[PDB]
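J.: I have a structure I would like to understand better, so I am pasting it below and will then ask my questions one at a time.
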Amino acid sequence: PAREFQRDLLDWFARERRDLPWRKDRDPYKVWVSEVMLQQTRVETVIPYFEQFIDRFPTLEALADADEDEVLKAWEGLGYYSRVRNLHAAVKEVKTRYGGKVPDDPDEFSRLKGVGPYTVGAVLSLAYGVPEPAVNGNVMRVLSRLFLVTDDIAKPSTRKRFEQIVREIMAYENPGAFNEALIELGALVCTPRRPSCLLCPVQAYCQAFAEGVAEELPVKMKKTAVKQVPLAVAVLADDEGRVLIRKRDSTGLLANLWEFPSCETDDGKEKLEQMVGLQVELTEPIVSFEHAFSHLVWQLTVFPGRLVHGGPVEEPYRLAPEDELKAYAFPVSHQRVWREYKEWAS
DNA sequence: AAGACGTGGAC
DNA sequence: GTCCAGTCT
Ligand SMILES: Nc1ncnc2[nH]cnc12
Ligand code: SF4
Ligand SMILES: [Ca+2]
C-alpha cells in the first residue's frame, strides 16, 4: 500500500511533529550538525548543545575556521567526541575543496569524514530532497514491526534490507518529510517499550500489531560485559594556585580532550607518582568513584599533591590557573575529579 | 565482523 | 542494573 501509507504517515507528521531547533529551516549545515549530535544521544540532551553550537558556529564556514580546541569545548559533555572531530574535518573539506557548499550528491557527501549511510540519507533527504533512505535505530524499529522483519538489526545486512524496504515505499515526491516522519513516529509512537499502537497513524499496515508481537521487535543482540579499569589521577597545584593538566593523545579514548595526569593501576600512588617524572609529592586518595563508557568502566581514585617547580612544562602537559580551567575541554570523568577535589579543599 | 567510542535519563 | 544508542577500524 505504498501510497495509502505515505499519506497516513506524512499527515500524522504534519500535525504531530515536534517544533525542534534544527527544524526551523532546512539549511544543510544546521541539519548535518543536528544529525551528528543526535547519534546515540537523546533529543532533550541535544537541544541545549545544538543551540550553543550554532550560536557559536553560525555557518559551515565559521565552523571550518574555528580552532579545534574551541570545537571540542562546544562538544564538552556530549560524549563520543570523535564525532565533532570528524565533523570539523568534513566541514574544513567542504569549505576548501567544495566552495563551502555541502555536496548534494550521495557519493560525494559520503566521502566526508563522519558521514555514514545514515547521515548521507538524513542530511541529503531532509535538506536537499535527495531520495536516499535514512535508516537508523528508530527507523529500524518501525520498519521491523511494520513488516515483521526478525533479522538482527545489528547486522549491517539488516540495515540494507531495511534500506531496500525504504526505497520501495517512501514518498519519492517528498523524501525528507517521509524520512523524518518515519523517525518521529519511532520517537513518539513506535517506541522501544510499550509502543502506542492503538493510536498509531499507520497501525493498519502493521503486520506486527496484527500478530501481537510488536513489543518483541526489533531483534537485537544483548550487549556484552565491559572491562573494568582502575585509574590513578593526580591533581597537582602550585603555591600560587595552578594545576597540572595535559592534552590526551589525538588517537583513541577521549582524543584531544584535556585531563588531570593519570595512568592505569592494573600500583597505588607509586605507579602514578612515577609517571610524574617533574617534582610532585602526593598524599592519601581524596576519593574514589566510577565512570562508565560504552566499552569499559573507569575505577577512579584522586590523589592530591603539591607541584614544586624545577624545569619547563612541555610535552602534553600545561600549567594552568584555576580561573582558566573552565576554558579547557575535559571529559565528564575528570570534571568530577576537580569537583570532588574542590569541595574537599573548601 | 565486531570492538572502539561518552554520557545521561527513563524504567 | 538494563536499554537506548552511527561510523571508523
Ligand atoms: N531529524 C531528526 N529529528 C528528530 N529526531 C531525530 N533523531 C535523529 N534524527 C532526527
Ligand atoms: S502499530 Fe504499533 S508497532 Fe506498528 S508501527 Fe504503529 S506503533 Fe509501531
Ligand atoms: Ca562514508
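Here chain A follows Swiss-Prot, giving residues 9-274, 277-287, 292-360 in order.
Looks like X-ray crystallography, 2.5 Å, at least that's what the header says.
Here the Cβ of each residue, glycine as well, is placed from N, Cα and C on the backbone.
Annotation source Swiss-Prot lists DNA binding site at A:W30, A:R31, A:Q48, A:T49, A:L86, A:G87, A:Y88, A:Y126, A:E188, A:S308, citing experimental evidence. Here Swiss-Prot notes a mutagenesis experiment, A:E43 to Q, with the remark: Loss of catalytic activity. Residues annotated as active site, proton donor/acceptor in Swiss-Prot: A:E43. Taken from Swiss-Prot, the feature domain 'HhH' covers A:105-133. Positions annotated as [4Fe-4S] cluster binding site by Swiss-Prot, on the basis of experimental evidence: A:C198, A:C205, A:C208, A:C214.
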J.: Relative to the mean position of the Cβ atoms of A:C198, A:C205, A:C208, A:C214, the recorded [4Fe-4S] cluster site, which additional same-chain residues have Cβ within 8 Å?
T.: A:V150, A:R153, A:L154, A:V197, A:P203, A:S204, A:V210, A:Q211, A:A216, A:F217, A:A222
J.: Under 8 Å Cβ to Cβ from A:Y88 (DNA binding site), same chain, six or more residues apart: give me those in sequence order, or none if nothing qualifies.
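T.: A:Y88 (DNA binding site) has long-range Cβ partners A:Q47, A:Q48, A:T49.
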J.: Give the distance between the Cα atoms of A:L86 (DNA binding site) and A:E43 (mutagenesis position), rounded to the nearest whole Å.
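T.: With the alpha carbons as reference points, the distance is 13 Å.
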J.: Write out the long-range same-chain contacts of A:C205 ([4Fe-4S] cluster binding site), meaning residues 6 or more apart in sequence whose Cβ is under 8 Å from its Cβ.
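T.: Residues satisfying the criterion: A:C198, A:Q211, A:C214, A:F217, A:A222.
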J.: Between A:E188 (DNA binding site) and A:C208 ([4Fe-4S] cluster binding site), how far is it from one CA atom to the other, in Å?
T.: 16
J.: Rounded to a whole number, what is the CA to CA span in angstrom between A:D274 and A:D277 on either side of 2 missing residues?
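T.: With 2 residues absent from the model, the flanking Cα atoms are 7 Å apart.
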J.: For the missing segment of 4 residues, report the Cα-Cα distance in Å between the flanking residues A:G287 and A:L292.
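T.: Cα to Cα across the gap: 5 Å.
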J.: If you count Cβ atoms within 10 Å of each one, which of the binding-site residues A:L86, A:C198, A:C208, A:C214 comes out on top?
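T.: The largest 10 Å Cβ neighbour count belongs to A:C198.
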J.: Just to verify a number: CA distance, A:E43 (mutagenesis position) to A:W30 (DNA binding site), in angstrom, no decimals.
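T.: Cα to Cα, A:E43 (mutagenesis position) and A:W30 (DNA binding site) are separated by 9 Å.
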J.: Can you tell me which of these recorded positions sit near ligand 2, meaning the Cβ is under 6 Å from at least one of its atoms: A:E43, A:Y88, A:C198, A:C205, A:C214?
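T.: Passing the 6 Å Cβ check against ligand 2: A:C198, A:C205, A:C214.
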J.: Please go through the binding-site residues A:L86, A:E188, A:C205 one by one and keep those whose C-beta falls under 6 A from any atom of ligand 1; give the result in sequence order.
T.: A:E188
J.: I'm trying to understand the geometry here, so how far is the Cα atom of A:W30 (DNA binding site) from the Cα atom of A:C208 ([4Fe-4S] cluster binding site), in Å to the nearest whole number?
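T.: Rounded to a whole number, the Cα-Cα distance is 25 Å.
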J.: For A:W30, A:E43, A:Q48, listed as recorded positions, tell me which one has the smallest number of other Cβ atoms within 10 Å.
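T.: Each of the recorded positions A:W30, A:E43, A:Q48 was scored by Cβ atoms within 10 Å; lowest is A:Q48.
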J.: Across all the protein chains here, work out how many other Cβ atoms are within 10 Å of the Cβ of A:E188 (DNA binding site).
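T.: Excluding its own Cβ, the number within 10 Å is 21.
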J.: Quick one: largest C-alpha distance among A:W30, A:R31, A:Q48, A:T49, A:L86, A:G87, A:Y88, A:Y126, A:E188, A:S308, binding DNA per the record, in angstrom?
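T.: Taking every pair among A:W30, A:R31, A:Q48, A:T49, A:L86, A:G87, A:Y88, A:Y126, A:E188, A:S308, the longest Cα gap is 30 Å.
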